[PDB]
Amino acid sequence: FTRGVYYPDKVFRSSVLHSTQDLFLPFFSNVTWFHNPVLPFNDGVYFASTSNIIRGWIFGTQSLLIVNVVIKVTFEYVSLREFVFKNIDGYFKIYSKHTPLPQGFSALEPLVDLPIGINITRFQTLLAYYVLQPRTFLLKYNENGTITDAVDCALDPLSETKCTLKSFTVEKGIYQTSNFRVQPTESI
Amino acid sequence: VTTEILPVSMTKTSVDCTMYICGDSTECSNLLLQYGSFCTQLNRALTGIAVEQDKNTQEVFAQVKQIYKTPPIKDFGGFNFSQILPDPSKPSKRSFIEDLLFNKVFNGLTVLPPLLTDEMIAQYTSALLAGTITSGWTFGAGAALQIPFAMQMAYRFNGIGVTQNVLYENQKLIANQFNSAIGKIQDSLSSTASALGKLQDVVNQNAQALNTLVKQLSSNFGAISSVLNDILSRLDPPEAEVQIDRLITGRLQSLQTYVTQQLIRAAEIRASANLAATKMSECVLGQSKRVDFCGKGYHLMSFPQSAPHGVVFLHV
Amino acid sequence: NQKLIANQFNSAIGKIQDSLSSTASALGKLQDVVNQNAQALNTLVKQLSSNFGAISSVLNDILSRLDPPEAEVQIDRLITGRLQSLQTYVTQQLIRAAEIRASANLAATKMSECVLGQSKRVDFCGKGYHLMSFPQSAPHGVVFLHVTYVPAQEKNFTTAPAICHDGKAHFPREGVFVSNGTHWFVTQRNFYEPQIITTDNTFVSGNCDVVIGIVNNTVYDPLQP
Amino acid sequence: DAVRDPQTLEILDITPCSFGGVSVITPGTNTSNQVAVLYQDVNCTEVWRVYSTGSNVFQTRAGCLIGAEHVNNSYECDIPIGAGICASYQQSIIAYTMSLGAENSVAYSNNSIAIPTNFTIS
Ligand SMILES: *[C@@H]1O[C@H](CO)[C@@H](O[C@@H]2O[C@H](CO)[C@@H](O)[C@H](O)[C@H]2NC(C)=O)[C@H](O)[C@H]1NC(C)=O
Ligand SMILES: *[C@@H]1O[C@H](CO)[C@@H](O[C@@H]2O[C@H](CO)[C@@H](O)[C@H](O)[C@H]2NC(C)=O)[C@H](O)[C@H]1NC(C)=O
Ligand SMILES: *[C@@H]1O[C@H](CO)[C@@H](O[C@@H]2O[C@H](CO)[C@@H](O)[C@H](O)[C@H]2NC(C)=O)[C@H](O)[C@H]1NC(C)=O
Ligand SMILES: *[C@@H]1O[C@H](CO)[C@@H](O[C@@H]2O[C@H](CO)[C@@H](O)[C@H](O)[C@H]2NC(C)=O)[C@H](O)[C@H]1NC(C)=O
Ligand SMILES: *[C@@H]1O[C@H](CO)[C@@H](O[C@@H]2O[C@H](CO)[C@@H](O)[C@H](O)[C@H]2NC(C)=O)[C@H](O)[C@H]1NC(C)=O
Ligand SMILES: *[C@@H]1O[C@H](CO)[C@@H](O)[C@H](O)[C@H]1NC(C)=O
Ligand SMILES: *[C@@H]1O[C@H](CO)[C@@H](O)[C@H](O)[C@H]1NC(C)=O
Ligand SMILES: *[C@@H]1O[C@H](CO)[C@@H](O)[C@H](O)[C@H]1NC(C)=O
Ligand SMILES: *[C@@H]1O[C@H](CO)[C@@H](O)[C@H](O)[C@H]1NC(C)=O
């Protein structure tokens with residue numbers, strides 16, 4: 001419904017409406033529930049959980065091993081819970097938040113970065129749990145500086161109108177939003 | 001009886017910024033975003049013109065609340081309004097003089113349609129004649145009150161300083177003078193004399209502007225070729241950069257010159273469409289005392305007729 | 001009818017008070033100017049974060065990363081790309097100022113003619129027959145309160161353009177000849193008040209065989225004794 | 001826009017692709033969350049799934065309107081579309097031909113007048 005919103009940048013802002021062109025989870029999409037094989041790692045994976053069942057994660061096509069507190073691949077780094085895995089630019093990013101799917105709105109604060117640059121195509125967990133797309137959002141911030149609402153700009157045309165005006169209330173009227181053009185099918 | 005031609009509105013357009021500069025070039029879409037927002041300005045200006053044209057037509061014509069109708073017994077004390085009042089045997093609601101007037105006068109280009117169609121404009125101007133004839137000037141300040149026509153015309157003479165015993169003793173002479181002067185309007189408009197000169201220069205200056213905006217799509221501006229795609233299939237991508245950057249910086253200035261000179265031209269239509277809104281209120285809906293504003297002489301009454309993007313008065 | 005006119009004027013001012021103390025926002029013409037100026041300034045502000053083909057949108061890192069042999073090539077693109085945005089802003093402000101001056105000349109004309117005297121121009125100082133007006137101020141604007149005069153409660157009659165008495169026509173001084181069916185009266189053209197047709201409110205011209213639609217009656221004479 | 005076949009020499013024609021524009025008619029978000037979408041002149045055969053197909057497909061001179069119901073009413077205009085078509089929210093969104101005003105007629109005759117009797121200060 002509305003889950004999986006994080007902080008794409010380490011820059012503080014306050015009381016603004018900043019749009020972000022980054023990889024996110026779309027809204028109202030179908031996630032696979034599992035009441036456990038090696039699932040494919042497309043470009044980034046959402047993950048939640050329920051006491052003391054879920055231990056870790058096996059990654060890799062050098063295969064990456066996280067337990068919970070690390071195994072290499074060549075480097076070791078020993079340091080309702082939601083997680084976001086991303087393989088960006090030869091780094092590795094994990095985001096996190098835990099609260100007491102529910103239907104609220106809670107942001108996800110960053111946890112760790114890893115400068116490794118490894119090869120991953122599919123992933124597996126180490127023993128309920130729940131299992132990203134190029135999008136564009138419209139993040140609303142507050143006084144202290146936390147995200148309180150966001151709008152996916154490609155779900156329905158009302159959201160596209162709200163993303164064009166950069167506002168969350170649209171008064172009565174008619175609005176131009178986009179353009180369309182059919183594509184060439186084959187070569188001749 | 002004289003004639004006076006004014007312009008009211010002009011052609012609504014809107015030009016897409018992206019496809020004009022580089023249609024179907026996914027790396028030029030990355031080259032244009034290095035220029036920030038020069039395309040959301042140009043669409044916001046050309047939208048502000050297009051709504052503004054649909055406000056000019058509203059305040060010239062839509063000034064009565066009701067829609068009055070002429071009675072089926074057209075017996076007006078000696079006069080004959082059959083040239084200007086509509087007759088339903090035609091395929092439109094349009095009258096006889098207005099049919100003489102409707103004959104005398106893509107790379108991103110789209111033309112929006114008007115809001116009030118020509119069969120809605122032609123119903124406003126049939127309400128303004130039907131109230132002026134049957135109710136005097138009483139329908140400008142409230143609700144219409146009927147009055148005989150030769151008693152209406154008797155104290156439109158009493159405004160310009162001629163006592164009302166002149167018209168009742170000369171009623172049939174004026175009716176023959178009034179009916180004769182209408183016919184010479186219908187001759188001198190349907191002849192080879194081209195009187196719609198002011199409305200024609202609105203339309204011609206909107207075609208010289210678009211014959212030039214398209215003509216600039218064949219100038220190389222210092223590049224190797226004018227065709228966008230043939231530069232792409234003849235160069236390396238790190239050396240196709242500085243050839244498209246002469247076309248994008250070139251073709252922005254041809255949009256930027258077009259939009260500005262449309263904004264200055266659109267401002268002298270409001271100066272003309274606010275004058276026609278005044279002559280609709282003061283010449284038609286009442287008798288005027290301003291010298292040589294409604295006609296040339298002492299003023300009696302007026303009758304509006306429509307035209308393509310304009311209005312035509314008949315100052316008696 | 002002084003008391004009735006007084007209570008109608010007081011009730012009208014009260015209804016204007018209510019229609020403005022409510023949250024009906026009728027100051028759209030005063031709001032659009034502020035919105036257009038603020039939006040033009042915000043666009044001019046956000047033009048500084050564009051690079052226009054260079055390596056960075058900030059001048060300082062270009063100056064600190066390059067040397068005056070090949071830093072000037074980077075600086076020139078930014079200079080041209082910022083001059084064009086300034087020139088566009090200034091040209092569109094010069095276009096908006098003419099619209100504001102046209103509205104100010106119309107407001108000066110209304111202040112001279114509606115407030116400092118009574119107008120005869122139709123639908124200039126309000127839709128109706130005009131009496132007076134009252135200026136009020138506003139942020140960057142002016143508000144008028146036009147006091148018009150609208151007739152109401154009409155009623156049919158039967159009319160005639162003259163009176164033949166003894167082979168002479170008889171036209172009114174100012175008024176129409178009306179009738180309730182039996183008698184004939186002269187009355188003013190905007191408020192029904194009949195009177196007795198004498199030689200104090202008519203005049204005479206010619207003989208009564210030329211007028212088309214004349215009606216017999218009898219003209220009273222005010223010199224009775 | 002016309003070019004000979006180089007191999008078999010039949011004369012064939014060229015005309016470009018669709019290229020319209022999108023519009024999103026909407027009431028206030030503090031009233032509803034239902035929109036009606038208008039495309040710019042593409043004749044309704046060349047088209048997000050409820051706002052792409054289904055019923056409520058209507059052909060205007062302004063374009064192809066999908067998501068509002070054509071009625072036989074005539075009302076004061078609320079949201080302009082073009083060519084005398086206006087849309088409003090009265091519960092769903094309807095589209096119609098706009099009306100100019102109330103029909104009226106005046107009892108004209110060669111011997112009658114209508115003097116007023118009372119007034120109003122506005
Ligand atoms: C008003 O003028 C029109 C045209 O000038 C008159 O219509 C003509 O009437 C004669 C009858 O004597 C016919 O022979 C013509 O064919 C008519 N012409 C047209 C174009 O209709 C009309 O009769 C005049 N009005 C009155 C009341 O006489
Ligand atoms: C038309 O108006 C006249 C003027 O008032 C009416 O004449 C008077 O009518 C009243 C009754 O309403 C009588 O008491 C008066 O004596 C009448 N005046 C005279 C001089 O006789 C007249 O009645 C009205 N017409 C109609 C049909 O009622
Ligand atoms: C209007 O009044 C005149 C003056 O009385 C009328 O003219 C006379 O009418 C009588 C009645 O028939 C005749 O006997 C006289 O011969 C008329 N006089 C003249 C000089 O012709 C006139 O008829 C009246 N009009 C109407 C319509 O009643
Ligand atoms: C004045 O008289 C006229 C004619 O008798 C009245 O007009 C008619 O009014 C009725 C009632 O509304 C309508 O049904 C008719 O259609 C009208 N006639 C025409 C030709 O349109 C008029 O109402 C009278 N004035 C007053 C104030 O009653
Ligand atoms: C003109 O209209 C006014 C209403 O605007 C009438 O005033 C009313 O008069 C009656 C009779 O005394 C009172 O009962 C009402 O309370 C009055 N209305 C108001 C709002 O106070 C006035 O009578 C009308 N003129 C005529 C001649 O009838
Ligand atoms: C910011 O935090 C403080 C303390 O946690 C809280 O009292 C305040 O309400 C917060 N501000 C907002 C806008 O929520
Ligand atoms: C008014 O017109 C009718 C026919 O329309 C006619 O019979 C009548 O005589 C005319 N009345 C006058 C006073 O001319
Ligand atoms: C386009 O619209 C016309 C009606 O104006 C219709 O006859 C025609 O079939 C439409 N085109 C297609 C491909 O359906
Ligand atoms: C409008 O009128 C037509 C008459 O041809 C009818 O077929 C149609 O059903 C009417 N529309 C509605 C919504 O009833």
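Going from the start of the chain as shown, residues are counted 1 onward.
For this deposited structure, the header notes the method as electron microscopy, 3.5 Å.
The backbone N, Cα and C atoms fix where each Cβ goes, and this holds for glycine too.
Pulled from Swiss-Prot:
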- A:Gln21 to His (Swiss-Prot position 52): In strain: Omicron/EG.5.1 (VARIANT)
- A:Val38 to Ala (Swiss-Prot position 83): In strain: Omicron/XBB.1.5, Omicron/EG.5.1 (VARIANT)
- A:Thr50 to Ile (Swiss-Prot position 95): In strain: Iota/B.1.526, Mu/B.1.621, B.1.1.318, Omicron/BA.1 (VARIANT)
- A:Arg55 to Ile (Swiss-Prot position 102): In strain: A23.1 (VARIANT)
- A:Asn68 to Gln (Swiss-Prot position 121): Partial loss of biliverdin affinity (MUTAGEN)
- A:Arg81 to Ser (Swiss-Prot position 190): In strain: Gamma/P.1 (VARIANT)
- A:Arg81 to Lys (Swiss-Prot position 190): Partial loss of biliverdin affinity (MUTAGEN)
- A:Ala107 to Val (Swiss-Prot position 222): In strain: 20A.EU1 (VARIANT)
- A:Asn119 to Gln (Swiss-Prot position 234): Increased resistance to neutralizing antibodies (MUTAGEN)
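For A:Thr50 (variant position), the count of additional Cβ atoms within 10 Å of its Cβ stands at 10 [all protein chains shown]. Here A:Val38 (variant position) is positioned 15 angstrom away from A:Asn119 (mutagenesis position), judged by their C-alpha atoms. Within 10 Å of A:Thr50 (variant position), judged by CA to CA distance, lies none of the recorded positions A:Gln21, A:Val38, A:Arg55, A:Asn68, A:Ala107. For A:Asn68 (mutagenesis position), the nearest of the variant positions A:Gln21, A:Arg81, A:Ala107 in terms of C-alpha separation is A:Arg81. Within the same chain, residues at least six positions away from A:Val38 (variant position) with a Cβ under 8 Å of its Cβ are A:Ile58, A:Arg122, A:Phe123, A:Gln124. Geometry remark: A:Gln21 (variant position) versus A:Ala107 (variant position), CA distance 17 Å. Remark: A:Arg55 (variant position) has A:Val67, A:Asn68, A:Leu126, A:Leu127 as non-local neighbours, by Cβ distance under 8 Å and separation of at least 6 in sequence. Using a 10 Å Cβ-Cβ cutoff, A:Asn68 (mutagenesis position) registers 10 neighbours. Residues within less than 8 Å, Cβ to Cβ, of A:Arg81 (variant position) and separated from it by at least 6 positions along the same chain comprise A:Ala48, A:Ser49, A:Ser96, A:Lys97, A:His98. Mapped onto three states, the DSSP output places A:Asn119 (mutagenesis position) in coil. Sequence-distant contacts (6 or more apart, same chain, Cβ under 8 Å) of A:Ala107 (variant position) comprise A:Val5, A:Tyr6, A:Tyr7, A:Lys97, A:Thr146, A:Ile147. Its own atom aside, the Cβ of A:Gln21 (variant position) has 11 Cβ atoms within 10 angstroms in the protein chains shown. The local packing around A:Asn119 (mutagenesis position), expressed as other Cβ atoms within 10 Å of its Cβ over all shown chains, amounts to 12. A coil conformation is recorded for A:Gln21 (variant position) in the three-state DSSP classification, outside any helix or strand.
Not one of the recorded positions A:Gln21, A:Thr50, A:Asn68, A:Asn119 places a Cβ under 6 Å from an atom of ligand 7. Look at A:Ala107 (variant position): DSSP puts it in a strand.
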